[PDB]
Amino acid sequence: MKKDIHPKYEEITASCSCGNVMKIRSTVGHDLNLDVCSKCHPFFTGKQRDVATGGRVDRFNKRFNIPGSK
Amino acid sequence: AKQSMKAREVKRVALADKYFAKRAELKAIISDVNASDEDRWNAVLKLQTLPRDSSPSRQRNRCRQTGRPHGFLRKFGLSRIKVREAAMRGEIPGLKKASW
């Protein structure tokens, strides 16, 4: 520690308690613990029957009465 | 085309009408459109192996005279090459050269 090797050590020492908000701490970063694969795909998910996103109003059996006077 | 290709086409359409007009709505009720929360009740999936060569989709229309397997025109029921020969003699009524 000669005098002229100029550290920035007043700044590096300063501001020393940093929050989880301020600079995350060493209390953050193990949080997503493990690297996860699940090989029980859709259709292994107990779904032996399938259905689309939405359109679920008025479900009953009507045999193709959809044309307006054909 | 070969006389067998014309023969294949007659057997496919005669069975398309026989099976598939009836078994269209086994498809429709039970598998596709109205399977939606009426389940997928797994008869059809087994059933449809003997129908295999009777799908309306497994026909290509292909000319009720010359049997050309391409170039068809469903508006007439004929195909490119032979259609024009009938148009040339004036046996397709109202048909003549196009000028705009």
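Determination method: electron microscopy, 3.6 Å.
Backbone N, Cα and C define each Cβ position, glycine as well.
So that you can see what the record holds, here are the features copied from Swiss-Prot:
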- A:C16 to S: No Zn(2+) binding (MUTAGEN)
- A:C16: Zn(2+) binding site (BINDING)
- A:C18 to S: Binds Zn(2+) normally (MUTAGEN)
Packing count at A:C16 (mutagenesis position) (other Cβ atoms within 10 Å of its Cβ): 6
Residues near A:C18 (mutagenesis position) in space but at least six apart in sequence (CB under 8 A): A:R25
